[PDB]
Amino acid sequence: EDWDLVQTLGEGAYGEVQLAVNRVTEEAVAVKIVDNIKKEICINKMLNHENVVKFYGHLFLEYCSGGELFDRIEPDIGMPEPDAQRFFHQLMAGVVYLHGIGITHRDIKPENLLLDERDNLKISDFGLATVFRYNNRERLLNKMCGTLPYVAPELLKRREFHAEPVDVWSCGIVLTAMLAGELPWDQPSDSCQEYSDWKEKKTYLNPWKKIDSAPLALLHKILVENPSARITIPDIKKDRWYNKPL
Ligand SMILES: CC(=O)Nc1nc2c(s1)C(=O)NCCC2
């Protein structure tokens, strides 16, 4: 049970992450080194799912030899549609799970989506995650959080908003990234030309031009500005592209 620090896997944020191999058993794990932290550990303790980075102790986290999904996205091209769909199915299984136990990640992006040895996707980094349901009671969010290109529009213009649609929106931006190798906009504000174009349905422009019509139909349903109108996860599960054999 005396781990060794073999190499640095990741850097940035308070601390840096390293690969830790057990001396005896030789189990490989990852260590996040930070000197906010109390909640991440708290939240991690609740998490048990095959599409969420496992929490071992304290941080000691499941090791993903696959790397970041981000590094499976060729710039300006994306990836083969079948891979995108499989990654999206798993991204959805993971989110359904978090929402089921009343947790929102709040920072979904390809940098926070890891892959294991069988290319299984793992939601990682709950440092920004928070509780949005407790005792069957929903709490609206009010703190602005995340990463501008993945963030939903309501987060920028409403004092308070629901947690789930914010996560749905960001999953859509990820899907866009997977099928086009580019992010549609710097942020979903009106001042942003690229977001205004999308609202006006100018889909002949990039990145939408690069996306087949079936997936794009789903992106039209996810990237809806009104969070009340935005598609929910159970309805994403019934979507034709989502259910298209590939
Ligand atoms: C490139 C890479 O492997 N980055 C990683 N960051 C982490 C990795 S891998 C990990 O294995 N587990 C939990 C999150 C920290």
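Note that chain A carries Swiss-Prot numbering, so the residues on display, from first to last, are 7-41, 51-73, 82-269.
Cβ coordinates are placed from backbone N, Cα and C, and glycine is handled just like the others.
The active site, proton acceptor annotation in Swiss-Prot covers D130. What Swiss-Prot records for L15, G16, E17, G18, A19, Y20, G21, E22, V23, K38 is ATP binding site, and it gives sequence analysis as the kind of evidence. What Swiss-Prot notes for the published mutagenesis of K38 to R is this: Abolishes kinase activity. Among the mutagenesis entries in Swiss-Prot is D130 to A, noted as: Abolishes kinase activity. Per Swiss-Prot, mutagenesis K132 to R is noted as: Strong reduction of chromatin-associated CHK1 ubiquitination.
Across the unmodelled stretch of 8 residues from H73 to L82, the Cα-to-Cα distance comes to 4 Å.
Other C-beta atoms found within 10 angstroms of the C-beta of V23 (ATP binding site) number 21, with every protein chain shown included.
Closeness to ligand 1 is met by none of the recorded positions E17, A19, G21, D130, no Cβ falling under 6 Å from the molecule.
In sequence order, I39, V40 are the residues of the same chain, not among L15, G16, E17, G18, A19, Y20, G21, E22, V23, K38, whose CB sits within 8 A of the CB centroid for the ATP site. Of all the recorded positions listed here (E17, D130), it is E17 whose C-beta has the fewest other C-beta atoms within 10 angstroms. Cα distances from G21 (ATP binding site) to the mutagenesis positions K38, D130, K132 are smallest for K38. Note that 9 residues are not built between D41 and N51; their Cα atoms stand 11 Å apart. Maximum C-alpha to C-alpha distance over the listed ATP-binding residues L15, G16, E17, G18, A19, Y20, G21, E22, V23, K38 is 14 Å. A coil conformation is recorded for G21 (ATP binding site) in the three-state DSSP classification, outside any helix or strand. Spatially, by CA atoms, the binding-site residues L15, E17, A19, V23 include one closest to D130 (mutagenesis position), and that is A19. In this structure the C-alpha atoms belonging to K132 (mutagenesis position) and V23 (ATP binding site) are separated by 18 Å. For the pair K38 (mutagenesis position) and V23 (ATP binding site), the Cα-Cα distance reads 4 Å.
The Cβ of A19 (ATP binding site) has 11 other Cβ atoms within 10 Å, all protein chains considered.
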